[PDB]
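*Asks:* First the structure, then my questions, so here it is.
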Amino acid sequence: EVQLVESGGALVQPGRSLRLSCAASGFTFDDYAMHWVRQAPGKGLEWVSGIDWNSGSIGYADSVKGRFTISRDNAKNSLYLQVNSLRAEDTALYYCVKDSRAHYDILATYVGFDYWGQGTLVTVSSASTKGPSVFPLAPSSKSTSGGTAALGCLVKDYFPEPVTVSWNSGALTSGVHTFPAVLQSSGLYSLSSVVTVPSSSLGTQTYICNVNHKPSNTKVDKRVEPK
Amino acid sequence: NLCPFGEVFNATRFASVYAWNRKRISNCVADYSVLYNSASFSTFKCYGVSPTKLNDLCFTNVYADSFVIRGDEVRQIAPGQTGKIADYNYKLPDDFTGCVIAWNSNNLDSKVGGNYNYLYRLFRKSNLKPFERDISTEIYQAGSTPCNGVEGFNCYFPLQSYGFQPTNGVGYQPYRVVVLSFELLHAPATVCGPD
Amino acid sequence: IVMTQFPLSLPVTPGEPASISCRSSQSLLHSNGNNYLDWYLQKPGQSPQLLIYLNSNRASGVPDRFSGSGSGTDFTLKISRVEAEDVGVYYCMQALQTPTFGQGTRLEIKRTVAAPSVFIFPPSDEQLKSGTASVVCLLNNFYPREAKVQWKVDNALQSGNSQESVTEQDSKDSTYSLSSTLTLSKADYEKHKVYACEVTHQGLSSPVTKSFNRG
Ligand SMILES: *[C@@H]1O[C@H](CO[C@@H]2O[C@@H](C)[C@@H](O)[C@@H](O)[C@@H]2O)[C@@H](O[C@@H]2O[C@H](CO)[C@@H](O)[C@H](O)[C@H]2NC(C)=O)[C@H](O)[C@H]1NC(C)=O
């Protein structure tokens, strides 16, 4: 299966650099051109840069010319994007995007951009990284609606946006709603992950939410008990 | 004077891969964009040069090699490649500078009941040298017994026919392939793009 | 080249076709007769994926319900039978030059009205030990997205101390969920007793209130 795994996105001060990388598998890397397409949070899509199968021809968007540098290592099935002299508008998810042509600037053999990576998040801020605090949203009389009951986890006060929440180590997925983060006035993020379960299950089933904030190396397993 | 790329690409009949056709091109001008922006090419890959730069370069000679192979074998028309076609029929060197153009030719080179006119070499003692064209029908000795030019047990006719029926999968379908090679010698350069 | 999509959000009832427009500044018709325009679908929580290439061709796995049309500076994507999985943003892109995209079109599924399930969570005790109090109000699986959630502390409407978060439309339920979070200091929390979360919605005949006392 085609798989384009991006990495390198991080919190970086304005003016500094980062090296985005993209490990490719499931197709002959030597055969196709490669592109970087980014997306600002809540905004549209923007093409950044593209490189031929053999680095023979290279393209850059006007907003990034002179600052960004694309490269590829066809032996390591890998693509690179050096972002330098960074500004706030570079804050975006950066998608590795497989081309159908061997060459990015010819019209023959084009059948669209075959596969897109899941992206790596680059945040340009002078704020510092902060790990989150996980608090129970405990089930109670006030959080039941008939036979269905609600519980969850409050993830609060963390600046770098990437955050993951899973329930019972991925074994509980139905009725789970991880909410979009909200930037508080303090400049920090916060969210909640709620689950809906049958009432009879409280006091029989143990519910544990697994919060992961990779920027701060914080992994929390929080047991949500009823009161 | 325009370069006669028409008579190569749009040739009415194509050669077998073992006996591939070479057109030597010199003393003309070409607009390679007519190729790399064609909507009919299914494979278009260039080595050692960028196809968009071709319109600004000059070359001592250009060589257009054309033949027919299977779809599963177009990936063998590349440098450093292994397989029956790459090893016994058509080899490209590692320093190859040119393009490889392929397109599906099912509507032409396959007939009802089968088009058995396109051949390929299945047995050979040694691998081909790059740009070598071997057309011997010499009986291949696959045993310790001399064949003395007589087909038989462990004595194989070296050439195999292609089974091109219109009902085969796109892989086993026929593809016409053109390989452009861009030669830059230490003599005046005479093939160029426009201005 | 500038791509512009007319319907920025398209609400469409299940089973009923949908249609999206795409104008461009230059003609995407080329000498070889092709229109170099693509369609890309970005489903909730995922990167965009190829839907249509070269105006009228489906990528691998794309159902027969998706079709593309147009020529020059005017194109249209059409779905025959919209499904709940079709939720997402549909993007234009041109391949004639370096890739330009359109501002996307959000596809909303016009579902039957669904009242929300209202839940309220008091702050954890270990949160108050840190000097902060978060009171969460949860609205679960409602249609449509328009809800009016107000806090009422000792029967006093609160404003400016709450933040709302809503999920994207579900790919099976076609529903939304909303989280209204009230943040106070431990001092301001202990100054009051009754914490109430009222909710108004189209599927609710009356406003549903979830309240509790501290203790
Ligand atoms: C290969 O042929 C195509 C098609 O040419 C047409 O059909 C032939 C039988 C012959 O009668 C041609 O004169 C016809 O035009 C060529 O494509 C055409 O090229 C001309 C050249 O400018 C252009 O005006 C047409 O619009 C093109 N039409 C199509 C459908 O492509 C093609 O150029 C030929 N290949 C090469 C390498 O020259």
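Here, residue 1 is simply the first one shown, and the rest follow in order.
Each residue, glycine too, has its Cβ placed from N, Cα and C.
Features from Swiss-Prot:
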type	residues	note
DOMAIN	B:1-194	domain 'BetaCoV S1-CTD'
VARIANT	B:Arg13 to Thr (Swiss-Prot position 346)	In strain: Omicron/BQ.1.1, Omicron/XBB.1.5, Omicron/EG.5.1
VARIANT	B:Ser42 to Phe (Swiss-Prot position 375)	In strain: Omicron/BA.1, Omicron/BA.2, Omicron/BA.2.12.1, Omicron/BA.2.75, Omicron/BA.4, Omicron/BA.5, Omicron/BQ.1.1, Omicron/XBB.1.5, Omicron/EG.5.1
VARIANT	B:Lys84 to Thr (Swiss-Prot position 417)	In strain: Gamma/P.1
VARIANT	B:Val112 to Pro (Swiss-Prot position 445)	In strain: Omicron/XBB.1.5, Omicron/EG.5.1
VARIANT	B:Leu119 to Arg (Swiss-Prot position 452)	In strain: Delta/B.1.617.2, Epsilon/B.1.427/B.1.429, Kappa/B.1.617.1, Lambda/C.37, 19B/501Y, Omicron/BA.4, Omicron/BA.5, Omicron/BQ.1.1; Contributes to cellular immunity evasion and increases infectivity
MUTAGEN	B:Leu119 to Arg (Swiss-Prot position 452)	Increased resistance to neutralizing antibodies. Decreases HLA binding to NF9 epitope. Increased binding affinity to human ACE2
VARIANT	B:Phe123 to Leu (Swiss-Prot position 456)	In strain: Omicron/EG.5.1
MUTAGEN	B:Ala142 to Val (Swiss-Prot position 475)	Increased resistance to neutralizing antibodies
MUTAGEN	B:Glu151 to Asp (Swiss-Prot position 484)	Increased replication in human TMEM106B overexpressing cells
VARIANT	B:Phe153 to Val (Swiss-Prot position 486)	In strain: Omicron/BA.4, Omicron/BA.5, Omicron/BQ.1.1
VARIANT	B:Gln160 to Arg (Swiss-Prot position 493)	In strain: Omicron/BA.1, Omicron/BA.2, Omicron/BA.2.12.1
MUTAGEN	B:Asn168 to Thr (Swiss-Prot position 501)	Reduced host ACE2-binding affinity in vitro
VARIANT	B:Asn168 to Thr (Swiss-Prot position 501)	In strain: 19B/501T
*Asks:* With the cut-off set at 10 Å between Cβ atoms, which of these recorded positions ends up with the most neighbours? Options: B:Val112, B:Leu119, B:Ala142.
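*Replies:* Of B:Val112, B:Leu119, B:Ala142, the one with the most crowded Cβ is B:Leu119.
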*Asks:* Please report the distance from the Cα of B:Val112 (variant position) to the Cα of B:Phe153 (variant position), rounded to the nearest angstrom.
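*Replies:* B:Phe153 (variant position) has its Cα 32 Å from the Cα of B:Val112 (variant position).
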*Asks:* Say you check the Cα of B:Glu151 (mutagenesis position) against those of the recorded positions B:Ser42, B:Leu119, B:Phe123, B:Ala142; which is nearest?
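*Replies:* So, spelling it out, the nearest of the recorded positions is B:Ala142.
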*Asks:* Using Cα-Cα distances with a 10 Å cut-off, which of the recorded positions B:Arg13, B:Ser42, B:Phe153, B:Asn168 are near B:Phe123 (variant position)?
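*Replies:* For B:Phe123 (variant position), the recorded positions whose Cα atoms are within 10 Å come to none.
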*Asks:* List every residue in the same chain as B:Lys84 (variant position), at least 6 positions away in sequence, whose Cβ is under 8 Å from its Cβ.
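*Replies:* Within the chain, B:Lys84 (variant position) has Cβ neighbours under 8 Å at B:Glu73, B:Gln76, B:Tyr120, B:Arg121, B:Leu122.
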*Asks:* For B:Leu119 (variant position), which of these recorded positions sit within 10 Å, Cα to Cα: B:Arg13, B:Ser42, B:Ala142, B:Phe153, B:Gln160, B:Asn168?
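*Replies:* So the list is B:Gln160.
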*Asks:* Look up B:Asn168 (mutagenesis position) in the DSSP assignment and report helix, strand or coil.
*Replies:* coil
*Asks:* Using a Cβ-Cβ cut-off under 8 angstroms and a sequence gap of six or more, which residues of the chain neighbour B:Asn168 (mutagenesis position)?
*Replies:* B:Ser110
*Asks:* Of all the recorded positions given, namely B:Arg13, B:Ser42, B:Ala142, B:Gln160, which is spatially nearest to B:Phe153 (variant position) at the Cα level?
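*Replies:* The smallest Cα gap between B:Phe153 (variant position) and any of the recorded positions is with B:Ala142.
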*Asks:* Would you mind reading off the Cα separation of B:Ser42 (variant position) from B:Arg13 (variant position), to the nearest angstrom?
*Replies:* 19
*Asks:* Using a 10 Å cut-off, grab the number of neighbouring Cβ atoms around the Cβ of B:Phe123 (variant position), all chains included.
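*Replies:* Summing over all protein chains shown, B:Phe123 (variant position) has 16 other Cβ atoms within 10 Å.
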*Asks:* What subset of the recorded positions B:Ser42, B:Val112, B:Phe123, B:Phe153, B:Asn168 has a Cβ sitting under 8 Å from a Cβ of chain A?
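*Replies:* Only B:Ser42 pass the 8 Å Cβ test.
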*Asks:* How far is it from B:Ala142 (mutagenesis position) to B:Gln160 (variant position), counting Cα to Cα, in Å?
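*Replies:* About 16 Å separates the two Cα atoms.
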*Asks:* Three-state secondary structure of B:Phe153 (variant position) from DSSP?
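*Replies:* It is coil.
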*Asks:* Give the distance between the Cα atoms of B:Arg13 (variant position) and B:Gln160 (variant position), rounded to the nearest whole Å.
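*Replies:* Cα-Cα distance, B:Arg13 (variant position) to B:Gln160 (variant position): 19 Å.
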